[PDB]
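So the structure is just underneath, and the comments pick up after that.
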Amino acid sequence: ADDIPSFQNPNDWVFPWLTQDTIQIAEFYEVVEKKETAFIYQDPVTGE
Amino acid sequence: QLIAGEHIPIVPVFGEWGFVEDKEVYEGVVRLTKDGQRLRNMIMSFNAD
Amino acid sequence: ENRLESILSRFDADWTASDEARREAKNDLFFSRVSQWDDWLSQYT
């Protein structure tokens, strides 16, 4: 909690107001199909 | 001092609401009218004199 | 920082929370003005 993040800052430059607590931090999602793998079994219950 | 249930006992009613600079914004209907409404009043008063 | 003074953590989340009851609450309570009262502002008598 004593680190304090930062970023490109979504607001603006202007700054004719009463908010200076930037404290911006971003969340980065990434995606991949990857072709993971396997593992089949047999339903022990009533066959099928 | 522990009060009852598991929420803040304060429900808020809004008119038009949203965020901008990431600052909270809301308003009633009246806001838009204030501008010409004084004009009305004014010209009124002027003509009264 | 670490400053577990109770009225300091609390008054420093209100004081942090009224810098916004500023920019906005300034306009808001004033509509309650152009209406429930005179539409003239800032000069008396």
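Residue numbering in chain B adheres to Swiss-Prot, whereby the residues present occupy positions 291-339 in order.
The deposited model was determined using X-ray crystallography, 7.5 Å.
Backbone N, Cα and C define each Cβ position, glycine as well.
All protein chains considered, the CB of B:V303 (mutagenesis position) has 4 other CB atoms within 10 Å. One entry in Swiss-Prot concerns the mutagenesis experiment B:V303 to A, T, M or Y. Its note says: Overpackaging.
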Which of the three DSSP states, helix, strand or coil, fits B:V303 (mutagenesis position)?
coil
